[PDB]
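One structure is given below, encoded as structure tokens.
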Amino acid sequence: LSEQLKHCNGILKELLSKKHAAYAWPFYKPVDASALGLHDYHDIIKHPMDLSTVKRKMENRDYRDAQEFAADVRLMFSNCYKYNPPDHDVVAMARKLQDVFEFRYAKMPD
Ligand SMILES: CNC(=O)c1cc(C(=O)N[C@H]2[C@@H]3COC[C@@H]32)cc2c1OC[C@@]2(C)c1ccccc1
């Protein structure tokens, strides 16, 4: 990985770390719409994304730059904000994990 992609991988490891598990866990794996009874999920969310998918893409050297990695992380949060009512606990959790992401992503090495 390039320097910027190592910074992205560091962020990814932090997002998956025990430090943030209390609010990161809804984003660890793909939303299982059928299991959760969310039968409209895939009609509203056209491009599902989660941290396990981001990790697989990083491991596969799919991301060619930091911007591509950040786009998937933000897509994951955006899906949450689109589907979920703003007062659901999952939205509060998304906001908290996005704050961790955005503040560390901003410290990207030049
Ligand atoms: C990314 N995860 C989700 O969007 C998600 C979505 C829902 C969910 O049921 N959304 C429904 C919208 C539309 O109708 C009401 C709201 C539930 C969960 C999710 O994650 C994990 C889980 C199980 C959870 C999370 C935090 C607290 C408790 C339970």
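Using Swiss-Prot numbers, chain A covers 346-455, in order.
Quick reminder: no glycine exception, Cβ is built from N, Cα and C everywhere.
According to Swiss-Prot, the protein carries these features:
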- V376 to A: Abolished binding to histone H4 acetylated at 'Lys-12' (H4K12ac) (MUTAGEN)
- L381 to A: Reduced binding to histone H4 acetylated at 'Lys-12' (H4K12ac) (MUTAGEN)
- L383 to A: Reduced binding to histone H4 acetylated at 'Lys-12' (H4K12ac) (MUTAGEN)
- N429 to A: Abolished binding to histone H4 acetylated at 'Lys-12' (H4K12ac) (MUTAGEN)
Which residue, of the mutagenesis positions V376, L383, has its CB surrounded by the fewest other CB atoms within 10 A? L383
Can you grab the distance from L383 (mutagenesis position) over to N429 (mutagenesis position)? Cα atoms, rounded to a whole Å. 11
In three-state terms from DSSP, label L381 (mutagenesis position) for me. helix
How long is the line from the C-alpha of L381 (mutagenesis position) to the C-alpha of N429 (mutagenesis position), rounded to the nearest angstrom? 13
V376 (mutagenesis position) versus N429 (mutagenesis position) - Cα distance in angstrom: 12
Quick check on the mutagenesis positions: of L381, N429, whose CB has the lowest count of neighbouring CB atoms inside 10 Å? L381
